[PDB]
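The structure appears right after this line, and notes come after that.
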Amino acid sequence: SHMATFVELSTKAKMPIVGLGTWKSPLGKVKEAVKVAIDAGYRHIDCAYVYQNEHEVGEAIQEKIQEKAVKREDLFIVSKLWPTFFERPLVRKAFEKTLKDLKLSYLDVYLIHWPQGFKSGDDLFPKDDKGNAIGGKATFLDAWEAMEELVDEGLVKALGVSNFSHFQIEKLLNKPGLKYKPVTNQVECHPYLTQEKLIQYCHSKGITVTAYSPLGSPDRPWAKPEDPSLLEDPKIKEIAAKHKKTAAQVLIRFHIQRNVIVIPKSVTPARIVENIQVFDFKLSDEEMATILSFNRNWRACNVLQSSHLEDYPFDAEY
Ligand SMILES: NC(=O)c1ccc[n+]([C@@H]2O[C@H](COP(=O)([O-])OP(=O)(O)OC[C@H]3O[C@@H](n4cnc5c(N)ncnc54)[C@H](OP(=O)(O)O)[C@@H]3O)[C@@H](O)[C@H]2O)c1
Ligand SMILES: O=C(/C=C/c1ccc(O)c(O)c1)OCCc1ccccc1
């Protein structure tokens, strides 16, 4: 029924401009959510080892593949490497668990989830007696080298990064012996955090941008009632009303017209459909400029307060 526009990657592969986010999608609900999405015409699914629901995502994908509802080559599955797995043999292990869970033979994109290395071990969130993050020994550069092997072996079609600043991307691009370039940088983006300079930088380098938490992630555990709320913003809803659209649809279309890939999360069937019904209207030029003017450099996703460790991305201007 629906098809999201393609954004072409540096590799010539085709990335659908809208995908389904899966963070906080509870076990027992995410499987149906992905099926509804696939039926509606979603092809891009955003996943992560650290979301701990990848195996239910895999059940859904595998089912739909079996029913001939969709073919693997048309699906675009992205997952991410969590920083407790930066050491070379752990990279391979985390990737193998992710791939087994998703019941796939290959990933379309594999991302570095976060640039700072965290202490290897059982814990996904290693902390000290004051709850600060414990750093690890391998760097994201070490990790990338291991990931490049995945590409060589045909296990991953392309690599990318998430939550990187331009300084960190620069470091990657200038790394001696670089085999594969990042095809995307997945960062928080929305009208309260418009990311102009970083988007400009990435595009200038042939690196796409994927916008996460585009609805303001209202279901983030740490949300506080004083925090800004995009879905309730009256100017947003006013613009939505003009196009007989919802606020969510405007907040998604926003990224599309900046040529930014966007991955709204829902486990509600009606919303899943609604979130991909965004190729039948255009925001006016002044509507875009108005939405852009809402920037307040506000991050909904800043619970990682590992500002003491090396390579903390949010200290940089962009
Ligand atoms: N790379 C990273 O570090 C990173 C970080 C955060 C997120 N991400 C990715 O980006 C995805 C999206 O971000 P997010 O999960 O933080 O938040 P989000 O997509 O901005 O917001 C999701 C919330 O919005 C609700 N919602 C969805 N569609 C709606 C609609 N049409 N109308 C009203 N409410 C709606 C959902 O409710 P229901 O689900 O109950 O319908 C859910 O509570 C994540 O799932 C994850 O895949 C990546
Ligand atoms: O719960 C979190 C982070 C959650 C999260 C979820 C989804 C994402 O896509 C993401 O980017 C982040 O962090 C907790 C704090 C922490 C982390 C590590 C070590 C010590 C302390």
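Numbering starts at 1 and runs along the chain as displayed.
The backbone N, Cα and C atoms fix where each Cβ goes, and this holds for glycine too.
Positions annotated as NADP(+) binding site by Swiss-Prot: 22-24, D46, 162-163, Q186, 212-219, 263-275. Around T22 (NADP(+) binding site), a 10 Å sphere centred on its CB holds 24 further CB atoms from the protein chains shown.
A sphere of 10 angstroms centred on the C-beta of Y51 (active site, proton donor) encloses 19 other C-beta atoms. The active site, proton donor feature in Swiss-Prot is assigned to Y51; the stated evidence is experimental evidence.
What Swiss-Prot lists as substrate binding site is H113, and the listing cites experimental evidence. Just so you know, the Cβ of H113 (substrate binding site) picks up 22 other Cβ atoms within 10 Å once every protein chain is counted.
A 10 Å cutoff on Cβ-Cβ distances gives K127 (mutagenesis position) a total of 13 other Cβ atoms nearby, all chains included. Looking at Swiss-Prot, the entry for mutagenesis of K127 to L (Swiss-Prot position 125) says: Increased affinity and reduced catalytic activity towards all-trans-retinaldehyde.
Around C301 (mutagenesis position), the C-beta neighbours below 8 angstroms that are at least 6 residues distant in the chain are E188, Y212, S213, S217, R220. When secondary structure is read from DSSP and collapsed to three states, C301 (mutagenesis position) falls in the coil class. One mutagenesis experiment named in Swiss-Prot is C301 to S (Swiss-Prot position 299), and its note says Decreased affinity and reduced catalytic activity towards 4-hydroxynonenal.
Swiss-Prot gives this note for the published mutagenesis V303 to L (Swiss-Prot position 301): Reduced catalytic activity towards all-trans-retinaldehyde. Counting Cβ atoms from all protein chains shown, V303 (mutagenesis position) has 11 others lying within 10 Å of its own Cβ.
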In this structure, which of the binding-site residues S162, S213, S217, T268 has the fewest other Cβ atoms within 10 Å of its Cβ?
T268
Cα of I272 (NADP(+) binding site) to Cα of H113 (substrate binding site), in Å and rounded, measures 24
Going through the binding-site residues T22, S162, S213, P264, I272 in sequence order, which have a CB under 6 Å from an atom of ligand 2?
none
Pairwise CA distance, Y51 (active site, proton donor) versus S162 (NADP(+) binding site), rounded so that it is a whole Å:
15
Got a sec? Which of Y51, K127, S213, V303, the recorded positions, have CB under 6 Å of any ligand 1 atom?
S213
Nearest of the recorded positions to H113 (substrate binding site) by CA-CA distance, picking from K127, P264, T268, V303?
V303
